[PDB]
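**Student:** Quick one: the structure is below, questions incoming.
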Amino acid sequence: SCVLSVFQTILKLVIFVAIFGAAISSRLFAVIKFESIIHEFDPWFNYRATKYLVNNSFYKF
Amino acid sequence: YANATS
Amino acid sequence: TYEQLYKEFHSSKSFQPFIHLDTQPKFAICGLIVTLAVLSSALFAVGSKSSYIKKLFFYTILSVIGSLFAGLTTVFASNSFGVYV
Amino acid sequence: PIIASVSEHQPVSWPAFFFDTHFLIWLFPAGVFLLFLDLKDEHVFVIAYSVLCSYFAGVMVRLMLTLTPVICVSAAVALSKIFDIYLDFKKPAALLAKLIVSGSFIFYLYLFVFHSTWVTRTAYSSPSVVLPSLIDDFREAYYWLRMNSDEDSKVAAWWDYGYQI
Amino acid sequence: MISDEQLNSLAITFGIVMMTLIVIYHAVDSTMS
Amino acid sequence: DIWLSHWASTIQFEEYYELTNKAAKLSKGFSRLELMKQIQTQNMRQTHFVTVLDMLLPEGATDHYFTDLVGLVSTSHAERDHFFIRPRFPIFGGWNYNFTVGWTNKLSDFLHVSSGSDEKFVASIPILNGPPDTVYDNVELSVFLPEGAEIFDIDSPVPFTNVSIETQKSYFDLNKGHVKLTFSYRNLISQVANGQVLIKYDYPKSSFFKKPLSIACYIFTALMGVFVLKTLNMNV
Amino acid sequence: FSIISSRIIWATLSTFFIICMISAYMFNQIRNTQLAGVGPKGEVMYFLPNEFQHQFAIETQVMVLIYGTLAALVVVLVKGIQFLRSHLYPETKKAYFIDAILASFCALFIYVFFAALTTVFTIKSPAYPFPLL
Ligand SMILES: CCCCC/C=C\C/C=C\CCCCCCCC(=O)O[C@H](COC(=O)CCCCCCCCCCCCCCC)COP(=O)([O-])OCC[N+](C)(C)C
Ligand SMILES: CCCCC/C=C\C/C=C\CCCCCCCC(=O)O[C@H](COC(=O)CCCCCCCCCCCCCCC)COP(=O)([O-])OCC[N+](C)(C)C
Ligand SMILES: C[C@H]1CC[C@]2(OC1)O[C@H]1[C@H](O)[C@@H]3[C@H]4CC[C@@H]5C[C@H](O[C@H]6O[C@@H](CO)[C@H](O)[C@@H](O)[C@@H]6O)[C@@H](O)C[C@@]5(C)[C@@H]4CC[C@@]3(C)[C@@H]1[C@H]2C
Ligand SMILES: C[C@H]1CC[C@]2(OC1)O[C@H]1[C@H](O)[C@@H]3[C@H]4CC[C@@H]5C[C@H](O[C@H]6O[C@@H](CO)[C@H](O)[C@@H](O)[C@@H]6O)[C@@H](O)C[C@@]5(C)[C@@H]4CC[C@@]3(C)[C@@H]1[C@H]2C
Ligand SMILES: C[C@H]1CC[C@]2(OC1)O[C@H]1[C@H](O)[C@@H]3[C@H]4CC[C@@H]5C[C@H](O[C@H]6O[C@@H](CO)[C@H](O)[C@@H](O)[C@@H]6O)[C@@H](O)C[C@@]5(C)[C@@H]4CC[C@@]3(C)[C@@H]1[C@H]2C
Ligand SMILES: C[C@H]1CC[C@]2(OC1)O[C@H]1[C@H](O)[C@@H]3[C@H]4CC[C@@H]5C[C@H](O[C@H]6O[C@@H](CO)[C@H](O)[C@@H](O)[C@@H]6O)[C@@H](O)C[C@@]5(C)[C@@H]4CC[C@@]3(C)[C@@H]1[C@H]2C
Ligand SMILES: *C(=O)c1ccc(-c2c3ccc(=[N+](C)C)cc-3oc3cc(N(C)C)ccc23)c(C(=O)[O-])c1
Ligand SMILES: *[C@@H]1O[C@H](CO)[C@@H](O[C@@H]2O[C@H](CO)[C@@H](O)[C@H](O)[C@H]2NC(C)=O)[C@H](O)[C@H]1NC(C)=O
Ligand SMILES: *[C@@H]1O[C@H](CO)[C@@H](O[C@@H]2O[C@H](CO)[C@@H](O)[C@H](O)[C@H]2NC(C)=O)[C@H](O)[C@H]1NC(C)=O
């Protein structure tokens, strides 16, 4: 049939919207509770390197 | 479990 | 100059908003629905296997409507989340 | 002596496998067994991935992450096979049995959602720089070092606190 | 801003909706084909 | 920094302080034990180190916040017209503390409309809102007017060292951006500089409605691009 | 001799290896753990209570039993109802009935063993809000 294909496409779109929503809402717990702040230890080096990259150029990084 | 002593 | 401007400021009416902030959340939630409907229809038109000279016309009109709506709802939603424009 | 001291390079106990995958942990071996009875090349890829990451995840805890994708895949196969038989309505007794099986597994799905949300809210949603009770003593001493010390100053400490400083 | 209990309810609702819709999709795919 | 918005009808204040204490330095260094033994002894005597600051805000403020360069500080408490603030560590003689406060107010209290036309506005903005007894050494006061605003008249109640006008892009400023009017002042004192800066500008309805129009043109361009990308085949 | 070419043998071996790996078999060797423990009363403990990162060595065997039974039941549900319906009841005049009975009983046993798993897990984590019992 053809109505089956359109139904499946619409259903897949709605399902993926719900998937994105569920994922992001599950991750936002620590940002909602305390603040938007950097975590554990290696992320701090990653964040200081990203800052150095965005302040200086790519060649300097 | 992080990159830290235990 | 200070004197005159002070007198003007102190002899005028206050600022009246166009649309109150308390109302804008409802307007945003409604305009988002309208935008979704119109844009999703114009994507159906893109999938349509009809001629090109008519697909162009329908897509252009629908996008010219959906874009106006989407801009208005972007303004309203941004104002409602706490990021004032 | 250093790689032995980091908490992320330690073996895993069995509860941590149930804590990180609610019921996907006993659908993962079944999905691998079911991929063996229909051996295709893509399936051979999944089987090799499964075995290797199973070993490497139990030997080091930080390698459990790499095990989580394939598990899902394997689980998503097994469950799917079940639903191909008991969610196919195409007779009272057969309908009743299909309903029983599919309803039990749908219940397990909902319970998976609940368990995942609880584990996320309880265990994996806290920063190490602020402690709840708030106790904020790291950022107070770091901001004191940043405000009341010379800019060209060397601070000695254990390596765990290097980056943060 | 949003609270903690509210974010918990939102996450749980998103999960429940997603699982229900994947079950419906699977039932329609397995039955009608 | 004072941000004015006609679409939301709000005025937002963001202040960045760089505070120091010029009192006597502490001999023998800081001993948290001695500070706690002073606290629990209930010695509320007037001490020469800062434990809590009291900010006096305009009446009707909302959405207060208090952060510093390392994150958000949780020891802050709002009372009518007053915002009490406790730094991360007490500020003894010779110590520094750089921090940031912010709040929101209704635009209808600072902005009035001219009587000759509904597009000429006059704003009266306070120059200082800080702690009671404080001295300032360098003040940079920036006012941000919406995108299509054209400044017509400016004046300050006290002499300033500089004044300038430029533009700065923001969250939805696809065009040139917000008009930034900056004043520079040197030696200011907390409660003797209580004047207000007066700005008269023009903002026509065209500039009011041009912002959603710009967002709409961006979205329409993206949609035309999608259509173009889905009407040509790359098959071999 | 035409036996290292059978799919069932390799399937059994690989599934068993995976089950032993997820039952924390390497933990009992990288750390020399005791086989069991003795209760204050004096009976065998079989499980380290209130501990989440430590265990005895018999817990691995218990979890191997549990996981193997669950996987075998799932495999029987997917592939094995036809086999044992053809091999158990030879009347074959009512065949959908027997299939329904066997499938429902397999689901019931799967539920029982999942409840047992969640019980032995709440022994280690005494505050777990979904015991499923
Ligand atoms: C592609 C469509 C995707 C659909 C999903 C869209 C959004 C996800 C859903 C919800 C997220 C909203 C929650 C975040 C806002 C609060 C956090 C916050 O308030 O943070 C802001 C950062 O500003 C942001 O970046 C927030 C961006 C606002 C997004 C609003 C969403 C509607 C528009 C969607 C985009 C449409 C595309 C248009 C392209 C032409 C703090 O700013 P600040 O510290 O500088 O203070 C500024 C105060 N002064 C000015 C005085 C210094
Ligand atoms: C591609 C699929 C994507 C699927 C979705 C992905 C991610 C979303 C899932 C989870 C994210 C959770 C976000 C929590 C929100 C945190 C901030 C907060 O809590 O805002 C709440 C307010 O909320 C609301 O009233 C919003 C009401 C309706 C919003 C408009 C609909 C949103 C449409 C999104 C896209 C818009 C672009 C249109 C373009 C067509 C707190 O406001 P406040 O008190 O701080 O504001 C300051 C105080 N005033 C209010 C006075 C200023
Ligand atoms: C091999 C590929 C890998 C992927 C990539 O391409 C090459 O490799 C990245 C480069 O590194 C690019 C950076 C270049 C330097 C540039 C500095 C600018 O600094 C601004 O900072 C303002 C502060 O407000 C100033 O006021 C402005 O004057 C000033 O332009 C800024 O635009 C960002 C940055 C870092 C570029 C971003 C895009 C990057 C990341 C590129 C990717 C696309
Ligand atoms: C299509 C995509 C885009 C749209 C979106 O994703 C899917 O779907 C939106 C939802 O509608 C969410 C809202 C639900 C209602 C919820 C009410 C709270 O209202 C407080 O305020 C008073 C109100 O009467 C009272 O006091 C109390 O009810 C309460 O405290 C508010 O805090 C959060 C809010 C508005 C949710 C925010 C995120 C939203 C907008 C979600 C987006 C990300
Ligand atoms: C096609 C769609 C349309 C219909 C729908 O989907 C399919 O079918 C609805 C269900 O009825 C869902 C609700 C179930 C009850 C559940 C209670 C929770 O409240 C507490 O439940 C306790 C229990 O143990 C916890 O202890 C607490 O932690 C927890 O907060 C709440 O969070 C989520 C909620 C209300 C579900 C939300 C989504 C609903 C409404 C679903 C709709 C979107
Ligand atoms: C410890 C427990 C573990 C569980 C179990 O007990 C011991 O051990 C299971 C096995 O894995 C069995 C399956 C193997 C695969 C085999 C494929 C056949 O399919 C083709 O077999 C070819 C042969 O020549 C022909 O072509 C035709 O027979 C046919 O086309 C099929 O008939 C039977 C089937 C599925 C077995 C069913 C019983 C199982 C699940 C057994 C359980 C009872
Ligand atoms: C890594 O070594 C590690 C990760 C997580 C946990 C852990 C918690 C960490 C932080 C917490 N807060 C400060 C909110 C709470 C934690 O609670 C846990 C609960 C369990 N359960 C339910 C068995 C497991 C882990 C955590 C630790 C840790 O044990 O502290 C360690
Ligand atoms: C916090 O603010 C103080 C005060 O402006 C800054 O101190 C100045 O720092 C510069 C650069 O180190 C020196 O040249 C000045 O002499 C300092 N002035 C005083 C009065 O001490 C300090 O740098 C700021 N710190 C941060 C992290 O921004
Ligand atoms: C007043 O205006 C600015 C203050 O911002 C200063 O002059 C400019 O300063 C910036 C800062 O680096 C320079 O980049 C510009 O080149 C300067 N000139 C101009 C014309 O912008 C200065 O304090 C004052 N300028 C005067 C009095 O001409």
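What you see of chain D is 343-432, 441-483, 492-523, where the numbers are those given in Swiss-Prot.
The way this entry was determined, per its header, is electron microscopy, 2.8 Å.
Positions of Cβ are set from backbone N, Cα and C atoms, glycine also.
Pulled these from Swiss-Prot:
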MUTAGEN   D:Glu350 to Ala  Lethal; impairs the catalytic activity
MUTAGEN   D:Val393 to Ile  Staurosporine sensitive
MUTAGEN   D:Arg404 to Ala  Lethal; abolishes interaction with OST1 and WBP1
BINDING   D:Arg404, D:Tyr521  dolichyl diphosphooligosaccharide binding site
MUTAGEN   D:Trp516 to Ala  Temperature-sensitive
MUTAGEN   D:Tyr519 to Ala  Temperature-sensitive
MUTAGEN   D:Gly520 to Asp  Temperature-sensitive
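How buried are the listed features, and what sits near them?
**Tutor:** In the three-state DSSP scheme, D:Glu350 (mutagenesis position) falls into the helix class. All protein chains considered, the CB of D:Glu350 (mutagenesis position) has 14 other CB atoms within 10 Å.
For D:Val393 (mutagenesis position), the count of additional Cβ atoms within 10 Å of its Cβ stands at 18 [all protein chains shown].
The number of other Cβ atoms within 10 Å of the Cβ belonging to D:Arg404 (mutagenesis position), over all protein chains shown, comes to 17. According to DSSP, D:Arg404 (mutagenesis position) is assigned to a helical segment.
Within 10 Å of the C-beta of D:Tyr521 (dolichyl diphosphooligosaccharide binding site) we count 17 further C-beta atoms, all protein chains included.
Just so you know, the Cβ of D:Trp516 (mutagenesis position) picks up 8 other Cβ atoms within 10 Å once every protein chain is counted.
Annotation note: D:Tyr519 (mutagenesis position) sits in a helical segment as assigned by DSSP.
The C-beta environment of D:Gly520 (mutagenesis position), restricted to residues of the same chain at least 6 apart in sequence and closer than 8 Å, is empty.
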**Student:** Considering only the mutagenesis positions D:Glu350, D:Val393, D:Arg404, which residue has the minimal Cα-Cα separation from D:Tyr521 (dolichyl diphosphooligosaccharide binding site)?
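**Tutor:** Nearest by Cα distance to D:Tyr521 (dolichyl diphosphooligosaccharide binding site): D:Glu350.
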**Student:** Nearest to D:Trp516 (mutagenesis position) by Cα, among D:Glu350, D:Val393, D:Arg404 (mutagenesis positions)?
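**Tutor:** Sorting the mutagenesis positions by distance from D:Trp516 (mutagenesis position), the top entry is D:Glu350.
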**Student:** Pop the Cα-Cα gap between D:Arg404 (mutagenesis position) and D:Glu350 (mutagenesis position) into the table, whole Å please.
**Tutor:** 5
**Student:** Provide the list of recorded positions among D:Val393, D:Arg404, D:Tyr521 whose C-beta sits under 8 Å from chain B at the C-beta level, in sequence order; use 'none' for an empty result.
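**Tutor:** Of D:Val393, D:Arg404, D:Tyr521, the entries that lie near chain B are D:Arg404.
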**Student:** By the criterion CB under 8 A from chain A, which of the recorded positions D:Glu350, D:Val393, D:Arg404, D:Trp516, D:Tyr521 would you report?
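**Tutor:** Sorted by position along the sequence, the hits are D:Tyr521.
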**Student:** Between the Cα atoms of D:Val393 (mutagenesis position) and D:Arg404 (mutagenesis position), find the distance and write it as a whole number of Å.
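**Tutor:** Checking the Cα atoms of D:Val393 (mutagenesis position) and D:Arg404 (mutagenesis position) gives a distance of 17 Å.
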**Student:** Counting across all protein chains present, how many other Cβ atoms fall within 10 Å of the Cβ of D:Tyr519 (mutagenesis position)?
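**Tutor:** Other Cβ atoms within 10 Å of D:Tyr519 (mutagenesis position): 13.
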